[PDB]
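In what follows, a structure is listed as structure tokens, so that the remarks can point back to it.
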Amino acid sequence: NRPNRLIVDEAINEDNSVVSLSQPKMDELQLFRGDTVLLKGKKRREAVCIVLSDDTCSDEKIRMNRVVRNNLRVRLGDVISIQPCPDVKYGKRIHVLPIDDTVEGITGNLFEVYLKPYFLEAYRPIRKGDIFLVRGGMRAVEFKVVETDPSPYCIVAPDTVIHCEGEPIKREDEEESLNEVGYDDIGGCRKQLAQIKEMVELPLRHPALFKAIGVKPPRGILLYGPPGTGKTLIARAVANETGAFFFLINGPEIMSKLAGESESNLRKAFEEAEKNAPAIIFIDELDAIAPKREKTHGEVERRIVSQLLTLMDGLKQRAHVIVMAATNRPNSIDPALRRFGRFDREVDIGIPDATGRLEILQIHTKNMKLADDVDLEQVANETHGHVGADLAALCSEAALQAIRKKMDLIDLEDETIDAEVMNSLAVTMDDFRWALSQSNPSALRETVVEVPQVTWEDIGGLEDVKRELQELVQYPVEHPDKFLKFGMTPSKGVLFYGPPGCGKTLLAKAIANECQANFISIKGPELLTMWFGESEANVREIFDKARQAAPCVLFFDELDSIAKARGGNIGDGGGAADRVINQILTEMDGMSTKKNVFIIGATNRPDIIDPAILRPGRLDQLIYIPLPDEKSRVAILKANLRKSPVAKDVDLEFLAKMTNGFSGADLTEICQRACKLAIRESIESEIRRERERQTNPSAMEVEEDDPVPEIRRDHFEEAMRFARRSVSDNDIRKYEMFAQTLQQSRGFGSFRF
Amino acid sequence: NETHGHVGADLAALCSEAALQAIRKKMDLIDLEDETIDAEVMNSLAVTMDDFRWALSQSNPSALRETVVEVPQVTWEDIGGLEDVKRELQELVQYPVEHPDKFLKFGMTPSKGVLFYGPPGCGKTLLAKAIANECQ
């Protein structure tokens, strides 16, 4: 975004040999094909190379050394104010760094031969930190000094042979240095983190501007409180991106086996960092002395807090450094730092977003090539339930799945490193899908576990209800903007009814199984702490975990059997249940995002319903009490048979006719009874055949040893005769109560104007 | 196959207990043997399915060991009548041993349990104890 920023594309060579400086580049700047150019490179990449001006072949935009820029992590398009670097002059005997990786492949004293070829007419870019084509001893002898403050290259007489370092530099250190934590990994918080970084940088890059503002510059910046995503990543990326001696703090450093040694040491470290330079204060474990010793009885902790405040306050507190408020929990933190001056500044908070997660997912994927035909960004957007910071774990899972696939498809095969196994982990969404099936959000995983179930499509009935639930899930997922465009908001919650849990719990389980996003179920048992004053705390913690779990589906047990706040009595369970209902309504009301809101509860007793929950905002969709209709009974029977070996001798039409509105659980029980009868018959036949002779062909066909491989119509009739009904006059009364609740909340008439 | 209740370190402790029971029997079946400790006799002791079964009956799962404490239970032979009920209980027990086959054939899960709505106060604890003794 600067005039000194031409459009630097990759040069015709990955080195600086075929650079194409534009005619405008060669004109506005003294950009010769063979002139030393002090260009700009990222992560402190001092470029003093001689980039060619191949505007004759094509007077296109700037062409930059691809390999050199990649090794120097340079920005192809940055404002490379490429000026002459004749001022930087090298010494006659400088500490030239002979790399062991450079000699790892070079034959003999090829270092001396290359130096002779490099001392005069080096025929390569004159810089440091980039990828320069250096050939010697039939190998890449990049035995160059990492950098020299004056003239990183030979800017002295060609015969000024710098005294090469005796030790050979191993490739492991070079790899570790190259894999630095750049500001690229600092994405996502491109608003808050960007603002904080700009505040820090302007103070460092234009402190005169801050002084000339007339107002004093900010004395510091307290960092955002990250919710466990790992703020060390941001801190390390900033410290690498920053030229300040960021004194790293540590919780262990706060421990002193002596008297006041930790506080004195911390003060000494702060003083040393300040006197050192306009350094930084990498305040790690920022949530250690959190409460400002308000309720804390620890005098040593109190003394530490006092020393910390004295460092953060008092005379000359505003040094040329600032600390990072990497808060694990801001509620633990106390106001003794929350003031701009009580700490570096007023701190922000950090949290993950799924839309930006694809960008974070993009970075994680770009870290290591692992797929070609995989729409990884598309799937990652399709998987918005990802925990965000767990995107690294998800990538590791995809890598592990691909590694298992390849390493099982072959032997160890270390020598025959397959190109598919060498270049990437996969080339398609096979590994990604394996991970996604395997992967799940770690926070909820530690919070809760689950049992498997069949899909919502794998179960039948309530097609309108299932379609409505799916549409409700998809609407925010698919076109939340359309609802914003409609100028309306999504619905909060639903209520489920029917028979007395005749698969209603099963229906909820199947819906959760088919659920695209996260779905947390609840049971009434995890409610009350024996120690009083904590059960309501447990409810609050559960609600907070749910809120942090957004977008997730909030499922629970039958609320009529869980919390009958206006269903049990006006007076609740010793105030504990009252506070639980108050939090739930406060979960149902107040002011919150509620990205994915759901409500699962069976009409065990419609009178056990709490009216506060019954209202909208607490429950939108009503618990429609269905029963197995004759057609519905036939559908349920067909669905149950679908997973079973049924026989044509059994007539589902006669089964439905005999059903006369029997429970689906009753049908399942009848199926189980018939299966048990058939299994007993088969076992008895096998035993009889075995006992027929000491040498007899016992049960030559087990499915034929069963009355049929499929079920026996005789067994079905026997089970039916051994079965009872499910419709009750008490069930009639419960249905009547539900119908009274409905018709009471039902207005007679079409209401069409 | 019988030891379907205990597992892991419980199974290892059960094996140690079976060895201890067999050794105690053999040493009791012999004298102190402090003068001629026949290593052939010790090897022949080995382990008896009798000794192993005696320990296994003596043994129990560690979780139940802190949970329940059984009392004597008469066998289903001592149980009188309820022939259909006994058959149903036996079928339920056998369901554990071959239910893989049943699920493979039909694909139907078994029932959990039955409410023994017996005669009022006729004594169902007798039935429960008989089942527990017959329980595997």
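The residues of chain B that appear here are 401-536 by Swiss-Prot count, in order.
Technique stated in the header: electron microscopy, 6.1 Å.
Cβ atoms here come from the backbone N, Cα and C positions, even for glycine.
The feature ATP 2 binding site is assigned by Swiss-Prot to B:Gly521, B:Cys522, B:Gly523, B:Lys524, B:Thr525, B:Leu526, with similarity to another entry given as support. The note that Swiss-Prot attaches to the published mutagenesis B:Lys524 to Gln is: Impairs ERAD degradation of HMGCR; when associated with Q-251. As a published mutagenesis entry, B:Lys524 to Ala appears in Swiss-Prot alongside the note: Impairs catalytic activity of RNF19A toward SOD1 mutant. Does not inhibit interaction with RHBDD1; when associated with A-251.
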Greatest C-beta neighbour count within 10 angstroms, which of the binding-site residues B:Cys522, B:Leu526: B:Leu526
Conformational class of B:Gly523 (ATP 2 binding site) under the three-state DSSP mapping: coil
Number of other Cβ atoms within 10 Å of the Cβ of B:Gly521 (ATP 2 binding site) across all protein chains: 6
ATP 2 site shell beyond B:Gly521, B:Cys522, B:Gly523, B:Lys524, B:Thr525, B:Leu526, criterion: Cβ within 8 Å of Cβ centroid: B:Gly518, B:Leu527
